[PDB]
Protein chains: 2
Amino acid sequence: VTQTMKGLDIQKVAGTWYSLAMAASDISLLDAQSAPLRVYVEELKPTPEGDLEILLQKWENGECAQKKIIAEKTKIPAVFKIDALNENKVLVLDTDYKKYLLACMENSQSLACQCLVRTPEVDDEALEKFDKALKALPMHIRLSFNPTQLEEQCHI
Amino acid sequence: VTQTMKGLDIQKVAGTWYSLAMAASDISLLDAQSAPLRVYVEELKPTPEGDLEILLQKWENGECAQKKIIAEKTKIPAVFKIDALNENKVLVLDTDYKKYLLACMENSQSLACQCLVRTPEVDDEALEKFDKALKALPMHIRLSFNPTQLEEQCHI
Ligand SMILES: CCCCCCCCCCCC(=O)O
Ligand SMILES: CCCCCCCCCCCC(=O)O
């Protein structure tokens, strides 16, 4: 990923988001309801220090579970770290704060990206920006959700 | 689907094909390795009468199985019928016979389409034609395969 948001203000991505679309480099990352990167964003909570708390849902061991993860800031405003055994990066590609946000997670390559939107509607303009960003990346699975699904736990 | 191949010669689609890409209206049709429309074309066998025999593979009850289905001709050269409990149509959107073929199956709507190619290579021109045909259709999952996967049973 060589598309980052110039001039990102992380405080202004705060609040409610919907995972309208998702893509990944490997089918197995998004294939099943319980695939490892099939995660649905609920809320972004930037910290005063400029870290990013992410509230999401995931189908795990038979049901829809809530998880909270923190992505720590780096020297680059558009790039956060979630490290454990593995060094992983969260990248903000593009946002207008009020309607859409494009982001990817990548390892150290495998990756997964999402088109986030503020409301349970299909934003054709946001999806066209997402597809343009992906034309640069080696994606092998793409999913998108309808407005009914966007209002359900785990997009059921 | 309102894109059919004008002037189709069904005899000239005979022989070896590879399921390079697949798309469908509903995630659940293609999501799992064993999802109902996750089928890999091996061979097209037009009959002297102008019916279409389709040899394909599918992951069913734990393994990669061979199936043969016949799609019966209609009054329209680009449209075949596979009926059982349900009336389903196979539509040929576009082909150049020697490199790529675009086809969909639809019910009576849910649908699934494939980009078929003659060789285990990523044909960017065929994929751009597939994406152009899909921009007309309500697809929510898209998969594509690499050349290593294209040479394995059930694209493992
Ligand atoms: C800016 C944060 C956007 C959240 C989605 C990141 C990209 C998809 C991968 C999600 C997986 C995870 O965060 O564990
Ligand atoms: C011209 C035949 C092409 C074969 C693929 C048809 C479209 C995808 C759906 C396959 C499912 C099936 O044929 O049972």
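Chain A uses Swiss-Prot numbers throughout; the residues present, in order, are 19-126, 131-178.
Here the Cβ of each residue, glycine as well, is placed from N, Cα and C on the backbone.
Cβ contacts within 10 Å of A:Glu61 (variant position), excluding its own Cβ and spanning all protein chains shown: 13. One entry in Swiss-Prot concerns the natural variant A:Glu61 to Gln. Its note says: In variant D.
A:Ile72 (variant position) falls within a strand when secondary structure is assigned with DSSP. According to Swiss-Prot, the natural variant A:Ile72 to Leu carries the annotation: In variant W.
Natural sequence variation is annotated in Swiss-Prot for A:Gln75 to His, with the remark: In variant C; found only in the Jersey breed.
Among the sequence features in Swiss-Prot, the natural variant A:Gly80 to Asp is noted as follows: In variant A. In the three-state DSSP classification, A:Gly80 (variant position) falls within coil. Around A:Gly80 (variant position), taking its Cβ as the centre, 7 other Cβ atoms fall within 10 Å, counting all chains.
With a 10 A radius on its CB, A:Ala134 (variant position) counts 23 other CB atoms from all the protein chains. Annotation of the natural variant A:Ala134 to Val in Swiss-Prot: In variant A; the original residue is retained in the structure shown.
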Contacting variant positions, sequence order - A:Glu61, A:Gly80, A:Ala134 vs ligand 1, Cβ under 6 Å: A:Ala134
Interval bridged by 4 absent residues [Cα of A:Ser126 to Cα of A:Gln131, Å]: 6
Other C-beta atoms that fall within 10 angstroms of the C-beta of A:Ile72 (variant position): 20
A:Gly80 (variant position) and A:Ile72 (variant position), Cα-Cα, nearest whole angstrom: 22
